[PDB]
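K.L.:
The structure under discussion is supplied below as structure tokens; questions concerning it will follow.
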Amino acid sequence: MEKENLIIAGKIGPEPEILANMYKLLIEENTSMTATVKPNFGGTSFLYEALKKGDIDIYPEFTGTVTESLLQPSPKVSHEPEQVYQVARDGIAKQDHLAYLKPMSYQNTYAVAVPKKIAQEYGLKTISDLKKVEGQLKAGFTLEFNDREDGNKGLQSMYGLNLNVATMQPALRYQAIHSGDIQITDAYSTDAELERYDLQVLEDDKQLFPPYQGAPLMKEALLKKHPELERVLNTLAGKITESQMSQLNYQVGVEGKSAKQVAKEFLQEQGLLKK
Ligand SMILES: C[N+](C)(C)[C@@H](Cc1c[nH]c(=S)[nH]1)C(=O)O
């Protein structure tokens, strides 16, 4: 009886798809609940509004994204990842009555990336160095990174950078930078494409980017109906290194492995999942 089915969605990319499947695997093993993973469901605003509306039940959301996009007005937060989690978790519960579980260990930050030869040619080590060459290089940014105060709007406001920006589909920006039609893109720090395409991440010297740790986001009402979801999904808390998540992304995004299988093998190897 009562085999309730949860909708777990992810933002664009292998990582949310991997994360969502880990949520499904954990949920189905340890609760009387099934789960459906919705890969590549949308961007932050869509996932967030889908959650509040009940179209989805869980998705992995990132701490700095809670503080910077989701919370309005955005609070001025530190760079301590734990403090940023607490503001996110308390802020989003007050604002929208969403429960935000404990963050995973790794950080997946927005990272301004250039090909390694571009960085050598133009002497680019930090984001500030782009001011030197903002009239020579072409940037390709996701639409969301463009519109985000911690994205390109913050490249303008904090760095003074007025880059020549073309808004890209997320999956195209990496092929553009590789083939040469753009020279700057908004990478995600754990993206396998960084290592695969000789992309060098420019250092965030003015510290525009907040901490970004992922954790399940969910209505508080769902957590009251199923309190076991907190214990169950929190076995991921403080776990998964950038190196581990990067390898998982390689497997799904580069090797074409199934995200469920990659998540499953990993949770099993970590002892987080039977067999
Ligand atoms: C984790 N991250 C890199 C800081 C972004 C990634 C992201 C934002 N929108 C989509 S789609 N992906 C986020 O989830 O906010």
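Note that the numbers count up from 1, one per residue, in the order the chain is shown.
Each residue, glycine too, has its Cβ placed from N, Cα and C.
From Swiss-Prot, for reference:
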MUTAGEN   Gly13 to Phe (Swiss-Prot position 244)  Disrupts ergothioneine (EGT) binding. Binds EGT 100-fold more weakly. May have a global impact on overall structure
MUTAGEN   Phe62 to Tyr (Swiss-Prot position 293)  Disrupts ergothioneine (EGT) binding
MUTAGEN   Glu144 to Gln (Swiss-Prot position 375)  Disrupts ergothioneine (EGT) binding. Binds EGT 500-fold more weakly
MUTAGEN   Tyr188 to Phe (Swiss-Prot position 419)  Disrupts ergothioneine (EGT) binding
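Locate each feature and note its surroundings.
P.N.:
Its Cβ placed at the centre, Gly13 (mutagenesis position) has 21 other Cβ atoms within 10 Å.
A C-beta separation below 8 Å, combined with a sequence spacing of at least six in one chain, links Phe62 (mutagenesis position) to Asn108, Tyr212, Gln213, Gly214, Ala215.
For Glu144 (mutagenesis position), the number of other Cβ atoms no farther than 10 Å from its own Cβ, over all displayed protein chains, is 22.
Counting every protein chain shown, 23 other Cβ atoms lie within 10 Å of the Cβ of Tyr188 (mutagenesis position).
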